[PDB]
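Student: What follows is a single structure, and I will ask about it in a moment.
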Protein chains: 2
Amino acid sequence: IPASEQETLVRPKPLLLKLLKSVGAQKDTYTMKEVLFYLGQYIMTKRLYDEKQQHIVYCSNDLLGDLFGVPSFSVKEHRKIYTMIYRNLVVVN
Amino acid sequence: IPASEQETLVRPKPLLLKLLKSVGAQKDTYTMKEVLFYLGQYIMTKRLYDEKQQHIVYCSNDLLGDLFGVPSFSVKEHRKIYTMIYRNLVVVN
Ligand SMILES: C[C@@H](c1ccc(Cl)cc1)n1cnc(-c2ccccc2)c1-c1c(C(=O)Nc2cccnc2N2CCC(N3CCCOC3=O)CC2)[nH]c2cc(Cl)ccc12
Ligand SMILES: C[C@@H](c1ccc(Cl)cc1)n1cnc(-c2ccccc2)c1-c1c(C(=O)Nc2cccnc2N2CCC(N3CCCOC3=O)CC2)[nH]c2cc(Cl)ccc12
């Protein structure tokens, strides 16, 4: 399917869903951009980014660290982030 | 996104949508498989397939012929069919 005519939906696993809904999300399926929107909000509101180095997220004491399995990560490393998110998506076949 | 965790939706243009709804479809977005399900039904119910050569669809006197722009096509030629369907999908970006 041509990328222009195509809408792609993902279904977060229970823990990611609870996180997304904790910042105002209502539904069960999302585009990746929508998941990123809410994850961005979560990070901002819990002030997980380092004020001095605003590209590193420190999440070791937060549920995000559980979901992602790392104590911290760089927002500049997109593919790593997508990988971490994919681990929290329901296989729908 | 891993293909297993991914649901892809398309939005039929007005004429295809009217065709899909003419055979029981209710919604505005569909997976490709869902569009194919309803197109298959349309073809069966209007008996557009050739009883003697059941792989050729004759649609020149039908709205399907307008949508697809051909007087007939083979069901064995999948990529041609997908191409014809893509012309009837709303670009959603
Ligand atoms: C391109 C984007 C990103 C997308 C995809 C990927 Cl893979 C990576 C980055 N981005 C860039 N900086 C952050 C990001 C970075 C740090 C903390 C939070 C979000 C993000 C981000 C968003 C997001 O929706 N961003 C966004 C989208 C559109 C416009 N503007 C955006 N940003 C708002 C906060 C803004 N910001 C950052 C801290 C300093 O002040 C400030 O205004 C910096 C600009 N969502 C995320 C989810 C996670 Cl897990 C991690 C990072 C993000
Ligand atoms: C794999 C499939 C197809 C998919 C994708 C693509 Cl690209 C091409 C073929 N298929 C194969 N034969 C026809 C197809 C062929 C001719 C007429 C109508 C549908 C179709 C079909 C379906 C569909 O959903 N098929 C289907 C799906 C699942 C199980 N069984 C299925 N079929 C029911 C009618 C069945 N059949 C055909 C006539 C003789 O009696 C009979 O029982 C032959 C078996 N939808 C369509 C839409 C269009 Cl525009 C054109 C053809 C089809």
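Here Swiss-Prot sets the residue numbers for chain A, with the shown residues being 19-111 in order.
Including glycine, each Cβ sits where the backbone N, Cα and C put it.
Straight from Swiss-Prot, here's the annotation block:
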DOMAIN    A:26-109  domain 'SWIB/MDM2'
MUTAGEN   A:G58 to A  No effect on its ability to induce apoptosis
Student: Using a 10 Å radius around its CB, how many other CB atoms surround A:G58 (mutagenesis position)?
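Tutor: Step by step: centre on the Cβ of A:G58 (mutagenesis position), count other Cβ atoms within 10 Å, giving 13.
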Student: Pull the DSSP breakdown for the domain 'SWIB/MDM2' (A:26-109) and write it out as helix, strand, coil residue counts.
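Tutor: Going by DSSP assignments, the domain 'SWIB/MDM2' (A:26-109) contains 37 helix, 13 strand, 34 coil.
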